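A.B. asks: For reference, the structure I am asking about is given below.
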Number of protein chains: 2
Amino acid sequence: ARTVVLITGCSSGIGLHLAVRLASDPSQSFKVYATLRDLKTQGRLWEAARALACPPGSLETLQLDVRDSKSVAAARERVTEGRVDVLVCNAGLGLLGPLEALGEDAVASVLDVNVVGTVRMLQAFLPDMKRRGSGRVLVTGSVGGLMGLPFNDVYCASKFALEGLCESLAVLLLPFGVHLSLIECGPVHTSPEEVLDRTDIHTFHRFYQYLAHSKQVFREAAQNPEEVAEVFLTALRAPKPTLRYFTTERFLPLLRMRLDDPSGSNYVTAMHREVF
Amino acid sequence: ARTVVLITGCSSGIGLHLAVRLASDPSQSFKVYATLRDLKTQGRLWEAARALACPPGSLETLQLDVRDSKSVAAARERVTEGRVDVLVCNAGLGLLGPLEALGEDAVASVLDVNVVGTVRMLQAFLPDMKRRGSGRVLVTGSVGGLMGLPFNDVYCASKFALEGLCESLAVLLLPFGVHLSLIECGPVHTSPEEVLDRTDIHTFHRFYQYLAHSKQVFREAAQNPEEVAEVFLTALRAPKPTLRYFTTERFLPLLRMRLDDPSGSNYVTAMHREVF
Ligand SMILES: NC(=O)c1ccc[n+]([C@@H]2O[C@H](COP(=O)([O-])OP(=O)(O)OC[C@H]3O[C@@H](n4cnc5c(N)ncnc54)[C@H](OP(=O)(O)O)[C@@H]3O)[C@@H](O)[C@H]2O)c1
Ligand SMILES: NC(=O)c1ccc[n+]([C@@H]2O[C@H](COP(=O)([O-])OP(=O)(O)OC[C@H]3O[C@@H](n4cnc5c(N)ncnc54)[C@H](OP(=O)(O)O)[C@@H]3O)[C@@H](O)[C@H]2O)c1
């Protein structure tokens, strides 16, 4: 039988690229349920699917909004095979700006989608995997869940939360045969007036500096989503997958500095200088 | 003038002990606003305050429920001095059990109180600190925000989120004169039928094992809250405070193992063996 994959957030970026990479695999090993918060956004996915000649029936789209457990449960029921071999929790939101300029609703949304939405997926799909003694869970991670980034406080909070969620689950899941892995990505190729009204002029200036620095890092280091999507495939095919896969080695040095001074002083100084 | 301190979650545990330690300081240097989600729980705080002979006016209680920005803003307005020198974000919730047995509401609450509630406090109080070029923010942290613990998936998610939140803020706040620090605590001295209905028998058994192990760690290693509260004082008086203070060195070895194998495999195996 085919490996059934269900992926969240497939309208663009990594989830879209992974869905068509799997559905178009030359071996035809995978059946992919590409889920999207809003089905009106499915056009790029189908344009990409056609461009890679995904065979008819290799790819199916479902509406699945991870903020609603009813949407999660209805998409689970639509899996005609009655099982999910590979669950990919990829749906996510960014949030950028001075902490005091972020709306309360925008903050709550990032946490609900990024964190509670993955909890909702794991509650809905983990129990069947545990009973079967098999299944693979891949979660899209970020360098921002491993080290704090200025002006990405809430986004980072959310990615760090996924690290804690997944590591805690991994400790239990070790002898169940169910494998969880984070795919740690760096940058991937996928109004000033309102921010200034909500913060001070110095923070606003630092924000500009962050943004100029971010643009340069992206221009120099953003990876193609095909390259990132393939790390998911690598994790899927490992007989004994590790908790974390890194899509690049570029941030490891910073990571090691961070990890080697538990007071946090070396990291805070080094990252302040790197960005500003 | 006195150092004005506002602390969240003062009904018991660390926040209660810190509030009276500060209010009763022999130098009478601090004016403490001890805030509590529900004022009906203030009795132990006042019993402790009397036992340490806090001078009249050294300690004041305000209702402050970090889930509501209106409650945050009304308590801020009650600070008669018009400034907060030291803000202590300590309010928190635990959540223990099999991930599939946790209510959706209980999950959302842990994140809203532990993460969005600290964001709400920082939005309300950081701007005045930044304008003044001074102020200290202390956040109660946990060993669970530094490494994942089985059956504490959502709690850990929330503590890891605070690490990401605070580290991201610290990178920006470096040149503003506003100091943020996490106080990293280990264990501190502060129905089966329903869990079994929501999970499988094997997970339920592992849960028992976790709980027996947890009880032994607590019995052997829980620190007195006076000792933990004093680390907050240490951070407050440091001229150049670090991002993190540890209340104990007991988990550093585990922390270093975790940090030295970024694949996460060594930690997951070691912690599985430690608990089970
Ligand atoms: N791109 C990078 O530089 C980078 C780096 C490290 C990690 N990552 C991670 O990669 C994942 C995918 O992002 P991309 O692939 O990089 O970026 P992307 O295009 O932002 O992908 C995110 C996907 O999540 C979906 N989504 C948002 N809210 C959702 C909800 N409530 N329910 C279901 N789906 C929802 C988005 O769709 P709608 O917009 O239609 O809601 C979009 O399809 C994210 O978890 C992101 O954090 C990205
Ligand atoms: N105790 C440990 O073993 C340990 C270890 C590491 C870190 N910590 C951290 O220490 C902090 C304090 O806990 P303790 O001091 O250890 O435990 P605690 O007695 O649980 O303290 C938590 C305080 O948070 C309050 N709280 C809960 N929801 C709130 C809300 N919505 N608004 C305002 N306050 C709220 C609680 O009051 P109500 O119950 O009345 O809401 C209580 O006063 C927590 O952040 C905890 O994670 C504890």
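Residue numbering in chain B adheres to Swiss-Prot, whereby the residues present occupy positions 2-191, 200-285 in order.
For all residues, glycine too, the Cβ spot is worked out from N, Cα and C.
Take a look at what Swiss-Prot says about it:
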{"type": "BINDING", "residues": "B:10-38, B:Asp66, B:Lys160", "note": "NADP(+) binding site"}
{"type": "MUTAGEN", "residues": "B:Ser135 to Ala", "note": "Abolishes phosphorylation. No effect on 17-beta-hydroxysteroid dehydrogenase activity"}
{"type": "MUTAGEN", "residues": "B:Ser143 to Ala", "note": "Loss of 17-beta-hydroxysteroid dehydrogenase activity"}
{"type": "BINDING", "residues": "B:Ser143", "note": "substrate binding site"}
{"type": "MUTAGEN", "residues": "B:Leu150 to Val", "note": "Alters substrate specificity"}
{"type": "MUTAGEN", "residues": "B:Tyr156 to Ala", "note": "Loss of 17-beta-hydroxysteroid dehydrogenase activity"}
{"type": "ACT_SITE", "residues": "B:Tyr156", "note": "active site, proton acceptor"}
{"type": "MUTAGEN", "residues": "B:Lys160 to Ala", "note": "Loss of 17-beta-hydroxysteroid dehydrogenase activity"}
{"type": "MUTAGEN", "residues": "B:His222 to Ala", "note": "No effect on conversion of estrone to 17beta-estradiol"}
{"type": "MUTAGEN", "residues": "B:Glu283 to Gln", "note": "No effect on conversion of estrone to 17beta-estradiol"}
{"type": "MUTAGEN", "residues": "B:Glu283 to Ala", "note": "No effect on conversion of estrone to 17beta-estradiol"}
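Buried or exposed, and what's around them? Tell me for each listed feature.
C.D. replies: In sequence order, B:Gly16, B:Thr36, B:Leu37, B:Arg38, B:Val67, B:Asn91, B:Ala92, B:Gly93, B:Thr141 make up the list of same-chain residues 6 or more apart from B:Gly10 (NADP(+) binding site) whose Cβ falls under 8 Å from its Cβ.
Taking Cβ-Cβ distances under 8 Å and a sequence gap of 6 or more within the same chain, the neighbours of B:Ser135 (mutagenesis position) are B:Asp86, B:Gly178, B:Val179.
Long-range Cβ proximity for B:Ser143 (mutagenesis position), meaning a same-chain Cβ under 8 A and a gap of 6 or more residues, is found for B:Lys160, B:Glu185, B:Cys186. B:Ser143 (mutagenesis position) falls within neither a helix nor a strand when secondary structure is assigned with DSSP, and so counts as coil.
With a cut-off of 8 Å between CB atoms and residues at least 6 apart in sequence, the same chain places B:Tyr156, B:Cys157, B:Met280, B:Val284 near B:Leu150 (mutagenesis position), listed in sequence order. In the three-state DSSP assignment, the secondary structure recorded for B:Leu150 (mutagenesis position) is coil.
DSSP assigns B:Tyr156 (mutagenesis position) to a helix in the three-state reduction. Cβ neighbours within 10 Å of B:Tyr156 (mutagenesis position), excluding its own Cβ and spanning all shown chains: 24.
The Cβ of B:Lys160 (mutagenesis position) has 30 other Cβ atoms within 10 Å, all protein chains considered.
For the recorded site, B:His222 (mutagenesis position), the DSSP three-state label reads helix.
All protein chains shown were included, and the count of other CB atoms within 10 Å of the CB of B:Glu283 (mutagenesis position) stands at 12.
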A.B. asks: Quick test of understanding: given the recorded positions B:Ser30, B:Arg38, B:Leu150, B:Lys160, B:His222, name the ones whose C-beta is under 8 angstroms from chain A.
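C.D. replies: The recorded positions close to chain A are B:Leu150, B:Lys160.
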A.B. asks: Rank the recorded positions B:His18, B:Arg22, B:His222 by the number of other Cβ atoms within 10 Å of each Cβ and report the first-ranked residue.
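C.D. replies: Counting Cβ neighbours within 10 Å, the top one is B:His18.
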A.B. asks: Ligand 2: which of the recorded positions B:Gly14, B:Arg38, B:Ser143, B:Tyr156, B:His222 have a Cβ closer than 6 angstroms to it?
C.D. replies: B:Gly14, B:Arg38, B:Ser143
A.B. asks: Since 8 residues are absent from the deposited coordinates between B:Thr191 and B:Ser200, report the CA-CA separation in Å as an integer.
C.D. replies: 21
A.B. asks: So how many other Cβ atoms are close to B:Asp26 (NADP(+) binding site), meaning within 10 Å of its Cβ?
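C.D. replies: Step by step: centre on the Cβ of B:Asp26 (NADP(+) binding site), count other Cβ atoms within 10 Å, giving 17.
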